[PDB]
Amino acid sequence: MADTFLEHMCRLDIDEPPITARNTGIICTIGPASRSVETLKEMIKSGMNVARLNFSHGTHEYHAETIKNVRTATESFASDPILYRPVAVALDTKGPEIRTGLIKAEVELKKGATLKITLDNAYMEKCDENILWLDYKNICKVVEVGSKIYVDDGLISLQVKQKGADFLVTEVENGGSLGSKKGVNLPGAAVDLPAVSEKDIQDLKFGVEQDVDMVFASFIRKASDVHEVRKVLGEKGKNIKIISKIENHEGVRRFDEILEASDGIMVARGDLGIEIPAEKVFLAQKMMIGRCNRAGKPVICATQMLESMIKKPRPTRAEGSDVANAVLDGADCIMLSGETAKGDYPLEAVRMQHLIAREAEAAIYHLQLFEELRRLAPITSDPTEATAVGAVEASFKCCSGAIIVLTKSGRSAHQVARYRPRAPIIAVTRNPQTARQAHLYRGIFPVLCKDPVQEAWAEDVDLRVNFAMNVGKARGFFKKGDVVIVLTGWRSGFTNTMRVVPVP
Amino acid sequence: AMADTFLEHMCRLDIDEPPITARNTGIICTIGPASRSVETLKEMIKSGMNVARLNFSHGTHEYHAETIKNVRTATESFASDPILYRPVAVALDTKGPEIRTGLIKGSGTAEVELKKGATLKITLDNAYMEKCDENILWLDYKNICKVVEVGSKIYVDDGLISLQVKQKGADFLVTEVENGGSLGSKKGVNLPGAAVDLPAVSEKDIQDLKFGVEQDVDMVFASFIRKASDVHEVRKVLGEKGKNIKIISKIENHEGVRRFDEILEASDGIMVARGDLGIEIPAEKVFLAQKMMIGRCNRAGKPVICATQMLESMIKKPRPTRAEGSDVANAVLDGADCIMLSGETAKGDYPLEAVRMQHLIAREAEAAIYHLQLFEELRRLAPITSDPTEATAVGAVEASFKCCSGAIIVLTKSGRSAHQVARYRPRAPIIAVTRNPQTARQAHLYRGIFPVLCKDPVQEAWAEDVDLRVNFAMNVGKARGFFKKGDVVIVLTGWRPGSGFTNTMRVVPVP
Amino acid sequence: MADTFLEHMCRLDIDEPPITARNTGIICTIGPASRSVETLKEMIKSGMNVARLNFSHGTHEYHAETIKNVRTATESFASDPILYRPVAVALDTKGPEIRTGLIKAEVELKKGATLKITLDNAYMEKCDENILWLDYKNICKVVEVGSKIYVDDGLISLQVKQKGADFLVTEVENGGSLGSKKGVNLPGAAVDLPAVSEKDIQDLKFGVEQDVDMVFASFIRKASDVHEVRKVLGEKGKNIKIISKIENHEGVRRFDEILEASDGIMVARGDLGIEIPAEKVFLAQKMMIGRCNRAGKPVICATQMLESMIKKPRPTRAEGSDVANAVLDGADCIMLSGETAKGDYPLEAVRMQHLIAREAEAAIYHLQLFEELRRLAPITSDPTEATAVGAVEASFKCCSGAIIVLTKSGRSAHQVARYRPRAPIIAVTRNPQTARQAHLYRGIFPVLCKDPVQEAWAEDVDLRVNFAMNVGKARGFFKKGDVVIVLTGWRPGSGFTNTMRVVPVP
Amino acid sequence: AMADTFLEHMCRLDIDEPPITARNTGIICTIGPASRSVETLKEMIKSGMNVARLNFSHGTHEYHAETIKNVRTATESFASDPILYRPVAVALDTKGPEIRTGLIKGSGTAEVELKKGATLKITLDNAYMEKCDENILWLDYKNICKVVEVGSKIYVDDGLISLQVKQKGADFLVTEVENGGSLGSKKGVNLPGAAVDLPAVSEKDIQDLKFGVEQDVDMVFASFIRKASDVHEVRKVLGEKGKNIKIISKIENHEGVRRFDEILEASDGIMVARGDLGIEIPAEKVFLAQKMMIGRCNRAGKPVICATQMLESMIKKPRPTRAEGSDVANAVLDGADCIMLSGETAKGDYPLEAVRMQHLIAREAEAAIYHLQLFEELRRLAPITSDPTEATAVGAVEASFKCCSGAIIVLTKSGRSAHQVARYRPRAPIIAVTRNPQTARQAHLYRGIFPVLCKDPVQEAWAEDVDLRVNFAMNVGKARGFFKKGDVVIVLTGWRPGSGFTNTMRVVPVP
Ligand SMILES: O=C([O-])C(=O)[O-]
Ligand SMILES: O=C([O-])C(=O)[O-]
Ligand SMILES: [K+]
Ligand SMILES: [K+]
Ligand SMILES: [Mg+2]
Ligand SMILES: [Mg+2]
């Protein structure tokens, strides 16, 4: 509304409540703190849209049981289709990780002490303060004397003092408590591990068997890595979405070809901020969100967004700012990892991301955003593109309560979301996978129609539209006499009709 | 357009890029001796005329009834092909509170020379009303001595001759010529700064407006409007029988500019009547008033006409001056909905060349509009509304830009749906399909509306009817060269018959 | 101040007086109506800044006398250095003109009649309704059956029906009265003539001898044409400004290379509107003005701006609009031709351009114009460029009465003018030619300091700044207590303007 | 800032593009046990500390006098080389109307575990002020029972523990534990929504402020400012002797946000004190208040500080969390003049790494600012004035962008000329040359200002005095790597000594 971004900031009002709808999807990592069906039901009620399974840990049998619990909780609400919320399942691959071994349970590494790194498997369960095993058998080929090795989210740091043929002698730079099977980072080293290992192949086939909705591919460095994951999913998994995790320097450098090959991007800030200087992570995050926004592809901001809530019921002020600014940047989804997998306050963490995301969406400077997105998108002969941007423009003109989109594949609703309306996008589908995957796109509130198909086209259209009207009324997005925008076809790939209709 | 700044947009204008076929700006032609025959009117229509203006400053009711007959005979000679038929509107331009001189005396030369520094007596004695000459001039404003004083300036004939009042009398004035010149018969007089007390709607005006209602004219151009109550009185004369006739207030004096907002609110549209305006206010200020008025009409979504002397030299020459070509283009760049020809078509030697030149310039200028900025500004200065038709309109225009559509096709009964699209100034032509002949004629007032009159019978099933009128628009656009099979067009329709229900926008390929 | 151009337009107010200063230069063509010392004096008082001498007509002896009269009229005001106005002298070359012979007097040409065009010089003084001689001797090699030939301001038009050896048989398409020695246009034909004829070389050498300030080079088609003009003016004329007249299709197509080679541009709309379709001239006009504004080179809009005032004391409404829109477009100068060379109301024509230009300058949307000029202009290590744009920003911030610029060559003042401040740019120089050429630049009000040079540089700066203070007070540009911007150097000579000061008017 | 849109500007951010040497955002470090020794303060200064914050919520006048002495000793250890000397400001942060609990009892564990649903009695009986435990909790707000009601929430220890009042008494409250946790001694208590009637300026605060004046502090961070009259009270206490001390109002409750405008008018600057603010208002609204206040301070040209938990994890860890890296960067991108460290430097294990991290992030964020849009908007929202100083400042900032200058050099007495430059947010560092030590330290409050203290005697020739100080600035910039010989800088000077005469801008090559 204000004519400048500065005036817009000056008018932000803490006493102005936001609208009901929350447009940014929330991705929760499942683990011991959130694995029970009972807790999952509350997670869903608190706002979880996507359950993420971290395949860096756990057996297939452990993950099959998590998936089972997630679906039990999700389907416990299916008896009321107007209130049912689809919940997607994401498989986050291990990828080319480096891990330490088992502590012979922690030991205290002291700054200045010597610590020897061994590849001898006779020590893989006998790590202590003098000797440390790790599973990267080629480490001696890629690090030099003077190299830095980081352990456990980059908190422990070691300096290589001597390099043998199959061992390293290091000095502890930043010490502290060292546990078992901790992650290792070698920034600057040309780590030669494969993008898709044999474990990754087994995990990906398991995801197809288990009917997952998306894959979060760790440590993607180039387009050929994405093509490899895509080849493994094969024809049977061809509709599974591949989200490439950017988390090293090469992935940032090669981001454009990775984006073109991917269905979406995760800014995987944990590893990313150890691989590049921490003071540069915000630049990469904003670069990648902007480029994904410009391309109309989903982008996830992830890792440590509410980290202190693993142990505290309230977040720090930096965490509140970080969630809000991710939404203001343009992130389609935000994510929780330890805060929901292992923390003491998993439901409070979900509710806080819901609350902050909703406040941040109300603070977006839509006047400039809508202008620049349209200026940066080319002209096209696609009738669905023109109808989508026309519908969004109409939605700003009448401050509609929603844009209702009927969609089989999701494509129609994605095209609308790319132009970032303020109003929620109620995407009506009969395809359950479409409904689960639509959570990746900002603004899309998927609803799963279960009424049988009508033989007459016009009748089946009116049925799904009335379904959306009832969902919107039930959720409090709008009320009788409000005005909504409705996008339909006139005959998949034929969305070309916009109607401005009052809610009955 | 596409450059990120207006300055770069200017730098990229290319005389070698042809414009599109469609011409969006309406052309209003004043009919007179040079254009009155059915034959010539047929060529005027072919050349681009959209509205025939009848100037009631001259002519009897018999005379104007015959002009209207000939306009309609020429217009309906094209009706046998509904695809190519062009509606032609009829406009009545009132005389209003004009001041005119008398006739030059029989003896002597046809015109008298008023020489700088000479004395000239102005009389109201009717014994001189047909014996005007270089010593004594009669005029028909019987109260003129009451509203002028010594030192007052009096202008005669398009402001070209100027007098200064040296002595005031009971029923005369003694003046000194300042700007001399040749004086003919029955010339217009202006008293800038004087409080002229003639009514906005005279007894003659009432009879003319009542005549216009009976003859079924489409619009009235109301001369010398100074305030909203002037407009209301015109509206009251037109009454219930003429309630659908559009009132265009002519702004031609300082008070009309001063009270412009209330006049615009009461009016259906505005004419910037630059002839009288440039005499009532300093000539160097007219462009300011023009740009202010076009801007405010654009903001309000009401039609605005730029009028008078746009191609003046073409009264005697077959090509216009460079100033005239620039004037026509800048009126369109300003945002005028219509442009107008007066003497160029009513009396000049090249009426068809004048119409053709306005059609050519307007089309080039429309291609030069910086739509990127204009569309953004119109949206920002337009309020949010709970009106579904308004949301649909702006949504259709945005979609029209996104796919570079060949047209926006709008089914409309009253015209309103199409006018709401026109207010947002799409590049593409707006084909307004109506079965209402008056709607089709009045639609010429709005930039970009190309009205087509469907004469097919109403199909029993609404959906079938709609598709009939859409396909009619498709045939018209293909025939006029606006688009071809496989192009994308925008189509706006209602959800039920009647006015007020336009809520549906479709992006469809042309068959 | 409005946030949108649309709202800016809506707020234009006919009752708001403009400031006193008029920033757009007025160029007047001198001719029979305006040649006398007595009239030239009134032309200067009415606002004429540049006297244009059209070398399509007249002998060197005739033009030498014109120049003497201009300088007599101009120096008649030198008595008072604070009110003295410099007046430049412009030579407008004949160029590759095509002219008909002598009728030997006018004939009528009827539509549909036959007219024969001959190169036979026996008929050169025997033009009539049947036979017409023109001086372009290769015309048959460039025209084709069916081509259009335009005579006399494009008002008569002929279509070639038969093409011979030294002959053309035409049909009269647009008739009318035909006098002697009228101009011919062959739009679409690839005319062969030199851009610099031998007569042009003698005329340019004459201009150097007469100390003219600028050359208006007719029918410039390419950069090498401009190079050839520069070569002829030579070392002796190296400071004469060369303005290329764009008036054919080739000049528009090759505008960029011509602008780069030129000191400035004239949009010569008369010939241009016959060479290209009349409805396209406004596009060429705004293109060239925009490109000249972007390059920071002067651009003149010319021809038929107030044409009806050749015979009438007031202009038409389209002529009022044309002058104003030229200024709104961004033209640095506007020009009068027949209106002052030969018409009945030369002083009224000048006064009207002065009045319209001032009203138009007050209506410019400076908020957007200053934003876009900066965006399009490069980052530079040149200190005077940075100082100039800093001075313009400062002038907008404090709504200053003027920007005062001391300049030897003009360049420092030209750099300010490119950023288009609202405030007048008082350019103080001791170089009289600098003072005359500065009229080419929108906003520059040049003043000629005649005081001797003070031994102390610092005192000589203050003296020249105090001179501008007195000029601005006398002309009513500002009053004591107003704030102005002052631009100066740090050491004497050209190329050191790096100092901006905000100071009260004493 | 070169892309035509903010979105493309984002798309072009390049992690491999190194930033300029200069860091423009001031860093304020809270001093405490971790950072109080002279040896550590010297390393704090080298790491980037610009302002030392003394937290008067804790410690005696003796303690704070010694802190001030050590800060001055470390700062003046660099004074031998005036080219490299960095001024360091001293800030006094008042206790204000704090509410705190008592000491945990000596018996049992050091902290007591409060369990969800347990009963906890709050008492005002002083016999318990050092005997708090899991059943009884003393606090020091003797009027608490008069401002809370049954149902009210009471928060303890950074809002981490929450209690609901279930029963009221004359000197006690019975509460139920809502959010349990480990309770230590002398923790902060918040009563959001309650009408706490503690004075803005207690007698203790008055003694602290008077001690601040006597110890020559540079600025005061006034806690819990709710209204302009609170600010006027601080200013009156500082009095004539303290009239040059800058008052920074800390906004940390709902009423201070509500009355922000009148507070900002009365204050020299603002601190967004997010610690208490995020307990007094919902945590999810803090970012809205932060961005509003930063925007309104930027619009007003007054310094704004973003404070609290910016690098909180670094109290215990040598690297920050990803959210902490993003928070610091976004504070700078919002427009914060300074950023602050609290426990990170006052008591943490990694004070030097925390300072260095803020310096590294702020420098990267400053290179990412979209100056193209920022400079346009700051100019559009700023008034036209006859103030010649203000016109000179915006002109130098425009010139700095035009030639990509290495610095803007500003000679200033009071600092104001350099403040006026900083308000328009140049990319180039502002080297503010002053002989007033207090001006130099206070200049750290303003984004972009690099203060340097000239220790040369005044030259009798004004022109020679200017030149001496400008060349000092040249040598500073070369030593610090802000520019080299042949680079171009902007120089602002006045036309006579004293404040208010800045009116000269020069573009000069670096000698
Ligand atoms: O030569 C000229 O000035 C013209 O043709 O307009
Ligand atoms: O006082 C403070 O600094 C706070 O509460 O954030
Ligand atoms: K993983
Ligand atoms: K010439
Ligand atoms: Mg009139
Ligand atoms: Mg010419």
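Sequence positions for chain C are given in Swiss-Prot numbering; the residues included correspond to 22-125, 130-531, in order.
In case you wondered, yes, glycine gets a Cβ from its N, Cα and C as well.
Residues or ranges marked as L-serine binding site by Swiss-Prot: C:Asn70, C:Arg106, C:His464. Listed in sequence order, the residues of the same chain lying 6 or more apart from C:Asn70 (L-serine binding site) and placing their CB within less than 8 Å of its CB are C:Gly46, C:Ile47, C:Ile48, C:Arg106, C:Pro107, C:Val108, C:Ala109, C:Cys358, C:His464.
In the three-state DSSP classification, C:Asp296 (substrate binding site) falls within a helix. The substrate binding site feature in Swiss-Prot is assigned to C:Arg73, C:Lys270, C:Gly295, C:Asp296, C:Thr328; the stated evidence is similarity to another entry.
Sequence-distant contacts of C:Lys207 (ATP binding site), defined as residues of its own chain at least six apart whose C-beta falls under 8 angstroms from its C-beta, comprise C:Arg120, C:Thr121, C:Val176, C:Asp177, C:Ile181. Taken from Swiss-Prot, the feature ATP binding site applies to C:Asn75, C:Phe76, C:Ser77, C:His78, C:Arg120, C:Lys207.
In sequence order, C:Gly208, C:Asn210, C:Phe244, C:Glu272, C:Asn273 constitute the residues six or more apart from C:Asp296 (substrate binding site) in its chain with CB-CB distances below 8 Å. Look at Swiss-Prot and you will find C:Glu272, C:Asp296 tagged as Mg(2+) binding site.
Annotation of the published mutagenesis C:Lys367 to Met in Swiss-Prot: Abolishes both pyruvate kinase and protein kinase activities; the original residue is retained in the structure shown. In this view, C:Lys367 (mutagenesis position) is surrounded by 14 other Cβ atoms within 10 Å of its Cβ, with every protein chain counted. Reduced to three states, the DSSP call for C:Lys367 (mutagenesis position) is coil.
Here the residue is the original one, but Swiss-Prot notes a mutagenesis experiment at this spot, C:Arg399 to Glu: Impaired homotetramerization, leading to homodimerization and subsequent activation of the protein kinase activity. Of all Cβ atoms in the shown protein chains, 17 besides its own fall within 10 Å of the Cβ of C:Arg399 (mutagenesis position).
For the mutagenesis experiment C:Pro403 to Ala, the note given by Swiss-Prot reads: Significant reduction in hydroxylation and in PKM-mediated transcriptional activity of HIF1A; when associated with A-408. Neighbour density for C:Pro403 (mutagenesis position): within 10 A of its CB lie 7 other CB atoms from the protein chains shown.
Record note (Swiss-Prot), mutagenesis C:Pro408 to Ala: Significant reduction in hydroxylation and in PKM-mediated transcriptional activity of HIF1A; when associated with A-403. The unchanged residue is displayed. Around the Cβ of C:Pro408 (mutagenesis position), a 10 Å sphere holds 24 further Cβ atoms from the protein chains shown.
Quoted from Swiss-Prot, the note on mutagenesis experiment C:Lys433 to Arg is: Abolished acetylation by EP300. Abolished deacetylation by SIRT6. For C:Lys433 (mutagenesis position), the same-chain residues that are 6 or more apart in sequence and have a Cβ closer than 8 Å to its Cβ are C:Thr454, C:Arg455, C:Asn456, C:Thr459, C:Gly518, C:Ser519.
Among the mutagenesis experiments that Swiss-Prot reports, C:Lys433 to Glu is described with the note: Abolished interaction with phosphorylated CTNNB1. Impaired phosphorylation of histone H3.
Under the DSSP three-state reduction, C:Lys433 (mutagenesis position) is assigned to coil, being neither helix nor strand. Listed in Swiss-Prot is the mutagenesis experiment C:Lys433 to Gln, annotated as follows: Mimics acetylation, promoting homodimerization and activation of the protein kinase activity.
Swiss-Prot lists C:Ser437 to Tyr among its mutagenesis entries, and the accompanying note reads: Unable to bind FBP but still activated by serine.
Record note (Swiss-Prot) on the mutagenesis of C:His464 to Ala: Abolishes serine binding and allosteric activation. According to its DSSP assignment, C:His464 (mutagenesis position) is helical.
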Maximal Cα-Cα distance (Å) across residues annotated as binding L-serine, namely C:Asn70, C:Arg106, C:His464: 10
Rounded Cα separation (Å) that holds between C:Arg399 (mutagenesis position) and C:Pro408 (mutagenesis position): 16
Residues that sit under 8 angstroms from C:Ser77 (ATP binding site) by C-beta distance, when 6+ apart in the chain: C:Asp113, C:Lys115, C:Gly116, C:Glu118, C:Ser243
Rounded to the nearest Å - Cα separation of C:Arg73 (substrate binding site) and C:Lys367 (mutagenesis position): 13
Members of the recorded positions set C:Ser77, C:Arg106, C:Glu272, C:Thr328, C:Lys367, C:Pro403 whose C-beta sits under 8 angstroms from chain B: C:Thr328
Residue pair C:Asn75 (ATP binding site), C:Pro408 (mutagenesis position) - Cα distance, angstrom, rounded: 40
Filtered recorded positions - C:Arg106, C:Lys270, C:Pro408, C:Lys433 - keeping only those with Cβ under 8 Å from chain D: C:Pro408
Packing count at C:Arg73 (substrate binding site) (other Cβ atoms within 10 Å of its Cβ): 26
Cβ within 8 Å of the mean position of the Cβ atoms of C:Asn70, C:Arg106, C:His464: remaining residues of the chain near L-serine: C:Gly46, C:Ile47, C:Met69, C:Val71, C:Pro107, C:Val108, C:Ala109, C:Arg461, C:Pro471
Fewest other Cβ within 10 angstroms of its own Cβ, chosen from the recorded positions C:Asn75, C:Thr328, C:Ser437: C:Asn75
Listed recorded positions with Cβ under 6 Å from ligand 6, out of C:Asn75, C:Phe76, C:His78, C:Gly295, C:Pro403: C:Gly295
Spatial neighbour of C:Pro408 (mutagenesis position) that is closest, considering only the binding-site residues C:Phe76, C:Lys270, C:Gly295, C:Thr328 and their CA atoms: C:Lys270
Least surrounded among the recorded positions, given as C:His78, C:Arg106, C:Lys270, C:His464, when other CB atoms within 10 Å are counted: C:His78
Residue among binding-site residues C:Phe76, C:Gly295 with least C-beta crowding, 10 angstrom cut-off: C:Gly295
Count of other CB atoms lying within 10 Å of the CB belonging to C:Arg120 (ATP binding site): 16
Alpha-carbon distance [C:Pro403 (mutagenesis position); C:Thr328 (substrate binding site)] in Å: 33
Cα-nearest neighbour of C:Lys367 (mutagenesis position) within the listed recorded positions, C:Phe76, C:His78, C:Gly295, C:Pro403, C:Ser437: C:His78
Å between C-alpha atoms of C:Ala130 and C:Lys125, the residues bounding 4 unmodelled positions: 6
